[PDB]
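Data first, discussion second: the structure below is written as structure tokens.
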Amino acid sequence: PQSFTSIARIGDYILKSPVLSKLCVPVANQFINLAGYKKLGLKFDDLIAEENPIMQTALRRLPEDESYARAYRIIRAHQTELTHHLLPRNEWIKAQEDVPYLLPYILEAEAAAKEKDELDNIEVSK
Amino acid sequence: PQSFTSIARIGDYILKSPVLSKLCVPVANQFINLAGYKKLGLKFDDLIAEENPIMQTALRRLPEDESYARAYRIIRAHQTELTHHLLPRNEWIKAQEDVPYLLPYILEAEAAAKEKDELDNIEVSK
Amino acid sequence: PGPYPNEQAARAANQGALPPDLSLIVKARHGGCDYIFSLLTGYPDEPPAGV
Amino acid sequence: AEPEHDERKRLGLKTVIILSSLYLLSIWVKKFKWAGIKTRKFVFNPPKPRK
Amino acid sequence: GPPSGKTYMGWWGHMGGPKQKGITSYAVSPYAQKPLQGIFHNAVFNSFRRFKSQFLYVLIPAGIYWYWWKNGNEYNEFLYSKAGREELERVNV
Amino acid sequence: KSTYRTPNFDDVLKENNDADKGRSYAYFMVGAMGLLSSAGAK
Amino acid sequence: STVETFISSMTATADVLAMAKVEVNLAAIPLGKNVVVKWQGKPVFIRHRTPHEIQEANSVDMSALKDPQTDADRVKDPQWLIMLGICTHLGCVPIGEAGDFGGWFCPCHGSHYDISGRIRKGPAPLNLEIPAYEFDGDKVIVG
Amino acid sequence: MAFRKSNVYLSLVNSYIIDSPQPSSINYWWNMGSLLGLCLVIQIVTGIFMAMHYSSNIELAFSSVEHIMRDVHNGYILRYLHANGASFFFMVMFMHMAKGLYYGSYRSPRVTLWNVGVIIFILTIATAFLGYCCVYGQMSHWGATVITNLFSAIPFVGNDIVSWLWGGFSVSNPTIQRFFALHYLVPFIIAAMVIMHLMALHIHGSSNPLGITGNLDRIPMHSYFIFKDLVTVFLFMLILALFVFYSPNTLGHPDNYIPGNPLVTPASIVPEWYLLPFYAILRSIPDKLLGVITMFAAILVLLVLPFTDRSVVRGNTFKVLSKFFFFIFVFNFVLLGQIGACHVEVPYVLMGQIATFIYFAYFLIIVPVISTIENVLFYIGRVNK
Amino acid sequence: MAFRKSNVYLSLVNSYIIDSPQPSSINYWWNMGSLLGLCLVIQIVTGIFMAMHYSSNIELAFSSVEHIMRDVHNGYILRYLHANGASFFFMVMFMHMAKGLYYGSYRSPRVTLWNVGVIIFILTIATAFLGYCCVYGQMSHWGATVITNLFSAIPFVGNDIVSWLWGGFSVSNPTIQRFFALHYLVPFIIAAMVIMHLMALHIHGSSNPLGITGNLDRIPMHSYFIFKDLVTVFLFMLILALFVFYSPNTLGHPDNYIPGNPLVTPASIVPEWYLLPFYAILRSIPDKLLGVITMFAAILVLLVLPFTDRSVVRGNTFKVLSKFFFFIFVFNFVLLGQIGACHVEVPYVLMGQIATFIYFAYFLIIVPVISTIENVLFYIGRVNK
Ligand SMILES: CCCCCCCCCCCCCCCCCC(=O)O[C@@H](COC(=O)CCCCCCCCCCCCCCC)COP(=O)(O)OC[C@H](O)CO
Ligand code: HEM
Ligand code: HEM
Ligand code: HEM
Ligand code: HEM
Ligand code: HEM
Ligand SMILES: COc1c(O)c(C)c(C/C=C(\C)CC/C=C(\C)CC/C=C(/C)CC/C=C(\C)CC/C=C(\C)CCC=C(C)C)c(O)c1OC
Ligand SMILES: COc1c(O)c(C)c(C/C=C(\C)CC/C=C(\C)CC/C=C(\C)CC/C=C(\C)CC/C=C(/C)CCC=C(C)C)c(O)c1OC
Ligand code: FES
């Protein structure tokens, strides 16, 4: 259970610096494509947990096409893992295919939750 | 469990037999008014069990006025018995006010269910 | 303790049965406290006539 | 047969005293918090004749 | 959670009893009452009335069976007393 | 009579105080009851 | 197989499967007294029957007994009464020297037995069991 | 969904203890059943303490019982509580059955509950006998041998089954050890089946003394019935204290207090007070196997008791002949117990047989016919046209 | 609605056993839990059958198992199955905990399950240690003394509780009687909390190896997962039978088959294999109460894991290096146990502190930094601006 906004802040701090980005972006890409989830054909915006209320508020606002594709990918992943195999080298997702689609909903919903939490317990403002 | 049609048959057998009915009707009404449910402000139909499905079917056809009066009588009986008391001779059901308002529905439902279950399991013998 | 080693010397000398353990005879019989008193008091020195 | 009669009777006296007190206490409290339910009255007004 | 079996009584809001209207209750707090307002009147008059009401169904079987037991006891006592050598032989045949 | 005409309850009503009189008595007795129950359990 | 193995583990073991043997001397038993000896989980009667009691034992009408059993079958020595202390009636040994028949008095019941131990009245349609024993001279081995 | 009802662990207690819609016409007879359950669990816990401080070997069984009697602090109290708790347990079981039978609670809504209770009784009388066996006195093992000889009456086989059950032709360590173990174990089956009994009860609800529907009004059990249970158990505990402290060894019989010696039986041998009517029903019928099966029929007749009562009106409060005959029945039961207490001679056997006959005739005949007469009288008297 | 779902007992059986929407990606690891439950049940059954012919006397305890071996039919089977089943229960329990840890089963919807499981773990630490103390062998008395004197360091109360445990001022008959009583009873508490565990799980459901929602495809428990449970339990029964019948002296230690006599004893005294991980850690920090408090810490670290890591992606299957550090930890656990098996000496004594430090450090400092690093690496990899 870790907030997404802190991760976004760290990413914004590290990417804009030229030397850090040019030294740590390719290593990040090779870590992420050696992770194993791209191998099975799953977009990265599906592996995270779906039990905290932030996720429930997030994908409740997700468009129909994204939800349908997510359901198809989830059931295909379940069947493939049950089958003890991998998909052929034609129906995977490339680097450009793994576009982040679940980010803005998380950002907005978690910002709303944070302002709720930090405004409910406000002080008298001495 | 005992069919009401048999009760009606025995009742009509008794009621039109002069000597036996003349012997058995005064003891009958004396037993009725020594039973004690008259004092508690109960009509007889409120006492017979209302659990098995045929009784529920009979209840569901009662006009709303009778059901409301029955509910009030049950509630008042519960309250009166909770205090082990008895209200004086003002709520007492009069001698001729204990008329069966629920017998015809019971008889009709008995006949219908009996002939239904008889003709359901039937043979084509001559 | 008791004079008998465990039980042997009892049945040999009683000229008959065994002596019941008195540790529980108070509740071993019906009646109770007065039962033993009556049993040890009411017996005459001579049996009833004809017995 | 029973080397606890004095202690048994003392403990029993204490127990019967405490249980008698508790029983009377429960009587009072049961008659107290059931007072609001043993006195409620019902009034039946027949409804207007329209289903 | 699948629904349970069909039963006449259930939970609050769905007793299953007939729908009723026109019933009015009138409660009042136990704090604004005397908790033992009528204990003596109850325990004397109502207790005696209930005892009188139940005094027509309980004592008769007890009395008849008491008579049966006592008659059996008298028969047993009389049999083994100055009759055991002439009467007890003609009953055990 | 309508619902507004409340039936009489004078038979069990008490002195018109309706204050800490009954409340303190009941609370003190239940406190004593807890005392005795705790002592017995201990 | 598992249930059978568990049951056989629960059932009687080796040491209980060994029967005990005891010898009782008949010289010291009084004529008018009853001696009861325990054998292998259950008691065994040892009574010195009087000569009059032998006649009563052997002169019992068969029609009054649900199970026909004579005196000579249940014991070899008419004078000595040696019977196991069991009561097929219920299982509790009748009280000695009591009863309407002059024999035994079953305590759980109040029913009266004869001097020969046969069943007279009750829900017992079966006579008491008969054990087996042998003589050895001045003593009898109940086993 | 507050915290009390949202949390599953607290929700289970909420549906049972915190909130349960019992009717408002409950007499002082159902808290008697709750008292039955509570004295049962008290018996279980004191049994656990005993098993903690008890030895079952023949060389030490009587030694263990007298050591827990004498050579331990608060020891004799445990034995006295066991005896009085067993006696009160059977008394309250009889009261529970009488309340169930008189108020017509065996009818269609809770027939399953009725059979569950019946089988509870069938096996708890067994476990009571088994606990009676564990004493190993001059009459406990004596009655145990009695019951083994009784069970030996199975047709077509007489020796193999009795030898397997009784651990050979003799009695040794395995027999008494297994008997103690099974008296320890069966009450756990009692607890499980009582859990089933409460589940069925909660599913089907509770009946009323009025013998009418109770859905019209209901009240929560907590804060209304918990204190009624508290006061009735305080009364029960006061009575139990009176019988455990002032006169502890009165309900039991003065026969168990003899060291292990199955040589000479005591003059007075009688079963415990909660078994006399069944000893009478055995003694009346003049047959061994038929006597056993008629005892079992007397025990199991409650199973065939439903769908035999064709009285349209539930309960027995408003019917006079039925309750008169019910009182005749209960007094016949107590008379059967009393006659079984004494010995078997003329003329007790004749009236005992008559008592058993009227018992079985009652169950199998009289309630149907008198209930039919009650229903036809109900119909004829009201209708005068 | 079918009658199978109508009857309350049958409805509960169907909804809790026959019908259960389990996930479709279940491996043998999840059937391992049901296998462990069956092992627990068979352990209780065989223990009950063992105690029926058992004597609780101090001098008749070792003699009791000797009599079981040499006199009763198939006596060796019960005790061998008991011991090997206990050892296998503990090994499969470690496997179950590890499977729960690696697959991220400790997330928010299962914190209650984690708590009840760790409570079962806490009690299971001693429920078999005291059972081993019961046998009174040649290190059993030593284990009993260790467990009874670990608590003596509490300030202002050091003698009263140990005196209560001792049943006096030393080790005597009360000690062994209490040991046997509690070793018998507290597995029933295990049964209670495992019923609670299964209730919570059935309320919330199982998890997936992938770490994503499993509410898409499900199959009923009966005829689909019953076969998997059946084959797993068949394999377990096969291996357990082969060990118990062919190699009895493999799981247990040949130290307890000697009567208790503190006169002559070898120096090869070491607790059973499953104690070693929580035994080597106790010998690192050199104080008396420090050992107890660090046992408390080592059993609470399993509890602090929820809301400690910062892995938004459930599980470790799809993380590049976190599984590597988990493997480092499991091998450190094994090596810590093995080095605790060896006696204290240089450098093993020096190895103790560093092993304990790594064992705690993975729990405390490794998981949050590694989770945050993994999350930021995912975020930088996925996006380009
Ligand atoms: C010579 C004996 C002395 C005994 C002294 C100790 C006991 C004192 C009891 C209280 C003082 C006596 C007051 C007069 C009798 C009161 C009886 C009665 O009915 O009063 C209440 C009784 O209070 C109870 O709740 C009693 C519970 C009875 C439990 C089951 C019966 C057991 C036997 C009870 C009497 C004996 C008690 C002691 C036995 C050793 C009202 O009943 P209730 O509270 O259930 O309300 C019902 C309704 O409103 C009627 O008004
Ligand atoms: C010194 C005084 C004695 C006292 C107070 C005493 C007390 C008792 C008591 C209470 C009983 C059992 C009574 C009952 O049935 O409850 C008994 C029985 C018996 N006593 Fe004594 N006794 C005494 C002397 C003796 C003596 C001297 C002997 C011979 C050595 C003896 C031998 C027996 C025997 C054999 C029995 C059992 C009788 C039987 O089994 O039929 N007693 N005694
Ligand atoms: C509701 C259930 C039970 C009933 C009705 C019951 C009944 C009895 C009875 C009548 C006795 C005879 C004791 C006496 O006459 O003094 C007895 C003895 C005994 N019971 Fe139970 N029992 C029950 C449960 C248990 C349990 C759970 C145990 C657990 C170990 C147990 C252990 C014992 C022991 C050890 C004895 C012998 C001790 C003695 O003789 O003082 N009982 N029981
Ligand atoms: C022996 C252990 C038993 C326990 C703990 C127990 C418990 C209960 C409880 C809690 C109730 C709800 C009403 C009340 O509290 O009394 C009840 C009701 C009932 N029980 Fe039992 N019971 C037991 C045995 C039996 C037996 C043996 C029968 C067999 C005749 C039986 C038949 C009934 C019936 C007919 C009811 C219906 C009462 C109502 O209308 O709710 N019970 N029982
Ligand atoms: C399920 C939890 C249990 C575990 C882990 C367990 C463990 C053990 C172990 C390890 C031993 C032998 C010590 C050794 O060889 O290392 C043992 C012995 C024994 N256990 Fe358990 N046991 C459990 C439950 C039970 C239960 C429920 C009983 C019920 C009667 C029982 C009765 C016995 C008996 C009679 C022995 C013989 C030796 C002794 O007295 O300790 N055990 N147990
Ligand atoms: C040793 C006694 C235990 C028993 C009998 C037991 C029983 C079970 C059972 C039957 C399951 C269902 C498995 C499945 O979903 O297919 C399960 C799952 C689980 N148990 Fe236990 N358990 C025990 C101990 C523990 C412990 C100590 C923990 C850790 C604190 C734990 C945590 C879990 C978790 C997290 C799951 C869910 C697994 C999953 O969904 O992937 N259990 N347990
Ligand atoms: C009909 O309306 C109801 C109703 O609906 C309900 C639910 C109840 C409630 C029901 C009951 C109270 C009866 C239920 C009976 C039980 C639950 C029996 C419990 C059985 C047990 C064996 C208890 C289990 C407890 C343990 C195993 C723990 C005991 C062990 C201990 C204390 C170990 C001690 C050792 C040490 C070292 C401390 C009613 O009473 C009631 O009537 C008003
Ligand atoms: C949620 O999905 C499930 C799921 O539904 C189930 C059922 C299981 C399986 C769970 C189990 C098998 C655990 C259940 C175990 C118990 C409830 C233990 C309860 C058993 C006992 C307490 C003991 C059993 C008692 C007996 C067998 C009584 C008989 C014993 C004796 C000694 C009497 C016999 C003696 C004679 C002389 C006849 C799962 O693992 C699971 O997750 C996948
Ligand atoms: S037991 Fe034999 S006559 Fe009664």
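Cβ coordinates are placed from backbone N, Cα and C, and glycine is handled just like the others.
Swiss-Prot annotations:
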BINDING   H:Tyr16, H:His202  ubiquinone binding site
BINDING   H:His82, H:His183  heme b b562 binding site
BINDING   H:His96, H:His197  heme b b566 binding site
MUTAGEN   H:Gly131 to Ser  In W7: Causes respiratory deficiency
VARIANT   H:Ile122 to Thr  In strain: ATCC 44821 / 777-3A
Proximal but sequence-remote residues of the same chain as H:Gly131 (mutagenesis position) (Cβ under 8 Å, at least 6 apart): H:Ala86, H:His183
Nearest recorded site to H:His96 (heme b b566 binding site) by CA-CA distance, among recorded positions H:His82, H:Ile122, H:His202: H:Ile122
Annotated recorded positions H:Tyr16, H:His82, H:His96, H:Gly131, H:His197, filtered by Cβ under 6 Å to ligand 7: H:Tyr16
Cβ-Cβ neighbours of H:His202 (ubiquinone binding site) (radius 10 Å): 13
Nearest of the recorded positions (H:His82, H:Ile122, H:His197) to H:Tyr16 (ubiquinone binding site), judged by Cα-Cα distance: H:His197
Whole-number Å value for how far H:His82 (heme b b562 binding site) lies from H:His197 (heme b b566 binding site) (Cα to Cα): 24
Packing count at H:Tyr16 (ubiquinone binding site) (other Cβ atoms within 10 Å of its Cβ): 14
Alpha-carbon spacing, H:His202 (ubiquinone binding site) to H:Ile122 (variant position), which is rounded to whole Å: 23
Residue pair H:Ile122 (variant position), H:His82 (heme b b562 binding site) - Cα distance, angstrom, rounded: 21
For H:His82 (heme b b562 binding site), nearby residues of its own chain (Cβ under 8 Å, 6 or more apart in sequence): H:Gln43, H:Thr46, H:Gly47, H:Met50
Lowest local Cβ density (other Cβ within 10 Å) among recorded positions: H:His96, H:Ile122, H:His183, H:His197: H:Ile122
